[PDB]
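Novice: For reference, the structure I am asking about is given below.
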Amino acid sequence: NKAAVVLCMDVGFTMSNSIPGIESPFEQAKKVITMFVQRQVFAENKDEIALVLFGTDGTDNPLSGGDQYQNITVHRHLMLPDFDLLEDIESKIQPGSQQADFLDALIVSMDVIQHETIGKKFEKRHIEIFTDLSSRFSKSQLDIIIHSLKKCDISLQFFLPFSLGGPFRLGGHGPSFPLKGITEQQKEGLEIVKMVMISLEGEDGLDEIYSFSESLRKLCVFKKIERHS
Amino acid sequence: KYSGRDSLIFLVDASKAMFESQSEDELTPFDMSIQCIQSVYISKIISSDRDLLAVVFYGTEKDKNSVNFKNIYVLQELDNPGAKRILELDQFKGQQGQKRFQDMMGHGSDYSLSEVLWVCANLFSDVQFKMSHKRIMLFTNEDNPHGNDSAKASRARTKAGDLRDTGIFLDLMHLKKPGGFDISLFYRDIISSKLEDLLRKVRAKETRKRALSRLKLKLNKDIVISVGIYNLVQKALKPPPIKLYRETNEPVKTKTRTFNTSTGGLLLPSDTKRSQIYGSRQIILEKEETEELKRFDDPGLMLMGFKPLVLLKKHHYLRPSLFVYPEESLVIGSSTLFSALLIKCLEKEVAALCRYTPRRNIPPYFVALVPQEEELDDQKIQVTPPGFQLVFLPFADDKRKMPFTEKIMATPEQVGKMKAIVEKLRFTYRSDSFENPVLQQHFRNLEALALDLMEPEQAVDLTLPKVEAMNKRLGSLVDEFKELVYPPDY
DNA sequence: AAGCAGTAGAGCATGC
DNA sequence: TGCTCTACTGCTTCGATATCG
DNA sequence: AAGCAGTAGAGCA
DNA sequence: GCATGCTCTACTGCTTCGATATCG
């Protein structure tokens, strides 16, 4: 019946990183998110979207306690997406250079999803995560939030960028990373997200690690949306 | 050629004996011939309805022909199968039809010889079309129509050769006088019996052979050859209606328009836009933009590499496969390259993969070219011609995903009795014959409408199985197959 | 697509 | 305050219509 | 332009 | 040096049939 999808997107400075000859990861995330919300607006289906950005300059957040919860803003609640939720995507040239964390948008989106299921029946809770994974982590409480992810039975898809280990353009059935797009911070990021995904849902979390190259190549954004035929 | 229609003259022997019942009480050979001719017209009126069909009785008393010969009387003329001509034809049945034959033309005369073939020749000469095949189908029994004069025999075998050279071929359905294969006599020179193929066997068929597209195969850069994409399984359907004015039964020449800008006045097509509303607002285009937003490629097949025949799973399916062939009409020297690529693809079990655009503005479409090789013996059996096959391939949103979440097994004992049941129902499948009941009953409905005979000839339903010839065929193992482990158990 | 059938246009030969 | 009719109804498959080679 | 079961609003109790 | 007279060949459009996409 009614779908309630949520996007959470890193809009950080490194996400708007410099171009060695290819593209910005910010513009790649923009192309992918325009493809998805473009299909789910032009298909006239009865779903609602809510989107959260992290890596901004200000914090107009419903919860900003201290040093944590910085540069996170709920753009829009669960709405049938019109062209306003597409021009908020398109007319947003600013990346807003002040980057804080990457795990905050999941718990803020979970809190507002709980606030958004107010007498409105929903069968799916799918949240898609774009993160370049360049900032440091935050490890205050982990098993309580992993327990909430487990008990609420929500879905978390993970778009990592092109760095997965000739002319790499966007996606052409060629290479994922051109020659080297990784470092120590990206290494610990990839291993900690593999650990969380495997330990929560299993080997499908190894399959739910999608690169920005191939997510434009294939249909991998639409999952657990349709019904029996 | 392409539009060269088939011709057929029926030539019937009505001279001395067949009008009589050959001193029998069963079926006169004259009635046999009229039933066979009527069944051939009834078959070709919907089987091949552009061909030419004439009918000529010889040996009768009075005569009419364009040549003005004695005792040769034509009935119809070279044209299509017409319902009014077969309703003229069906009046020569039984004793009353035999007497109608008598009062109309009268049987019995000094029947001559090859001048009847001359009348057949002038009947073929005056057509104003093109004809592929010329067949004279002679319906007779006897053996010696030149039993006294030898010059008549020499003239007969001269005029038959004069029909032999310019492309007119005859066969005679030899009427068995006692009902057997007896007369092994000396007309194997004139000719190049069984009549069931003339009696029933072609109730639904159509004759056509078209190329469907004539494209180019390019090896992704500049290397171009020609190919033409023929069709094999086209999913035929009944012909569509025609509007008609029920007073005089004439069609009514439909014309339509768009008008009325809420005042009065036409709109020639230059002042209409093409719109799509999406909730609140509109999106307006022009007709040329809404036809331009699907344009990707030149028409043809661009090659994108090679894959073996094994890893493409031939159950992925959305459209029937077509069939390529290497013409030498666009480029020259293409059958050489395709034969070389085909034998190397065969001896390395590999298949081509391509991107395909049929027409001058069509979005692109991925196809798989899988080879095949022919087969031929002394009997000239033909199940495969030597080309490729274009398996169409789905992209991404053709496949749905079923809910899948059940898994419960049982004991491996029912597989033996089910093997016994499937071996009980084991047979060779077919080569033809599972005909469509809806189209066939519609055919016979139209037959009985245009001929007002009696009734709908109820078509036998071959698509239905034979439950009487299946249940007692398998026997009393169905109770044990039902109640070994699984009765519903209440 | 397939067949055909009808006319436009260019080049040789002529005239003032 | 409790279980069958009922208005809808999304879909699905021919049947008529229009385009293109 | 026609049917087939699925999913929430009415009628007698 | 300019205008006309005459033929043949290749381009081009029409007609019929069949297949495909579309709209109810």
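Chain B uses Swiss-Prot numbers throughout; the residues present, in order, are 31-222, 237-534.
Quick reminder: no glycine exception, Cβ is built from N, Cα and C everywhere.
What Swiss-Prot records for this protein is below:
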- B:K31 to A: Diminishes the ability to form a Schiff base. Abolishes adduct formation; when associated with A-160 and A-164 (MUTAGEN)
- B:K31: active site, schiff-base intermediate with DNA (ACT_SITE)
- B:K160 to A: Abolishes adduct formation; when associated with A-31 and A-160 (MUTAGEN)
- B:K164 to A: Abolishes adduct formation; when associated with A-31 and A-164 (MUTAGEN)
- B:261-468: domain 'Ku' (DOMAIN)
Novice: Does anything in the same chain, at least 6 positions from B:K31 (mutagenesis position), have a Cβ under 8 Å from its Cβ, and if so what?
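Specialist: Result: B:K160, B:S162.
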Novice: Fewest neighbouring Cβ atoms within 10 Å: which of the mutagenesis positions B:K160, B:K164?
Specialist: B:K160
Novice: When DSSP states are folded down to helix, strand and coil, where does B:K160 (mutagenesis position) land?
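Specialist: Reduced to three states, the DSSP call for B:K160 (mutagenesis position) is coil.
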